[PDB]
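Participant: Here it is: the structure, laid out below.
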Amino acid sequence: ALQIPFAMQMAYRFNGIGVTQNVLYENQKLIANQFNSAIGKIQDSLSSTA
Amino acid sequence: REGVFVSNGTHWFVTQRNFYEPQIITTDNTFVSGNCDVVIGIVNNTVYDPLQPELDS
Amino acid sequence: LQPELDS
Ligand SMILES: *[C@@H]1O[C@H](CO)[C@@H](O[C@@H]2O[C@H](CO)[C@@H](O)[C@H](O)[C@H]2NC(C)=O)[C@H](O)[C@H]1NC(C)=O
Ligand SMILES: *[C@@H]1O[C@H](CO)[C@@H](O[C@@H]2O[C@H](CO)[C@@H](O)[C@H](O)[C@H]2NC(C)=O)[C@H](O)[C@H]1NC(C)=O
Ligand SMILES: *[C@@H]1O[C@H](CO)[C@@H](O[C@@H]2O[C@H](CO)[C@@H](O)[C@H](O)[C@H]2NC(C)=O)[C@H](O)[C@H]1NC(C)=O
């Protein structure tokens, strides 16, 4: 395991989908939010569903 | 442009990510996008422009 | 390059 800062790991995962890494660093707050919100919807779905 | 910016504690280099091979940072090792105002964790350092000393003649 | 070829 080689440590790497999580925002720089996500910048490489953006290169892996053909989106240039500056698109992450220039939008990082908006990608960190909306990830956090999409995880909150997993809790709400699993809490409410049957 | 491809690789990582790293520092040995005093100087900044760009390396490929899967093997440590450091290069001096240059205007063709790298690409520009926007101001320094936006990026969380940007650092201040020189970028060498290889054309400028040639075009000085 | 062409602006720098003003040199
Ligand atoms: C890209 O989409 C996001 C939403 O996915 C937009 O961000 C929202 O902008 C409005 C502006 O009134 C805010 O009310 C929301 O709170 C924002 N959402 C988030 C998650 O921050 C963004 O403006 C869009 N950008 C472009 C260029 O269209
Ligand atoms: C970080 O790397 C630089 C460049 O290799 C090191 O500085 C050079 O060290 C050599 C050998 O000691 C000297 O001949 C040069 O004059 C140094 N300067 C430059 C700009 O090349 C630097 O010492 C390294 N830092 C650490 C903490 O190891
Ligand atoms: C990185 O470089 C910029 C520009 O050289 C520095 O910004 C200046 O900082 C001084 C002291 O805070 C201010 O008086 C200037 O008004 C700033 N100029 C601009 C354009 O913002 C910045 O401080 C440097 N960053 C670090 C961490 O050293």
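The numbers used for chain B are those of Swiss-Prot, and the residues that appear cover 1091-1147, in sequence.
Note that Cβ sites are derived from N, Cα and C of the backbone, with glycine treated the same way.
For the natural variant B:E1092 to K, the note given in Swiss-Prot is In strain: Theta/P.3. In Swiss-Prot, a published natural variant is listed as B:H1101 to Y, annotated In strain: Theta/P.3. One natural variant named in Swiss-Prot is B:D1118 to H, and its note says In strain: Alpha/B.1.1.7.
Could you give the neighbours, burial and distances for every feature on this list?
Facilitator: Around the Cβ of B:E1092 (variant position), 10 further Cβ atoms fall within 10 Å across all displayed protein chains.
Neighbour density for B:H1101 (variant position): within 10 A of its CB lie 12 other CB atoms from the protein chains shown.
Listed in sequence order, the residues of the same chain lying 6 or more apart from B:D1118 (variant position) and placing their CB within less than 8 Å of its CB are B:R1091, B:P1140.
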Participant: In whole Å, note down how far the CA of B:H1101 (variant position) lies from the CA of B:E1092 (variant position).
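Facilitator: Cα of B:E1092 (variant position) to Cα of B:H1101 (variant position) measures 19 Å after rounding.
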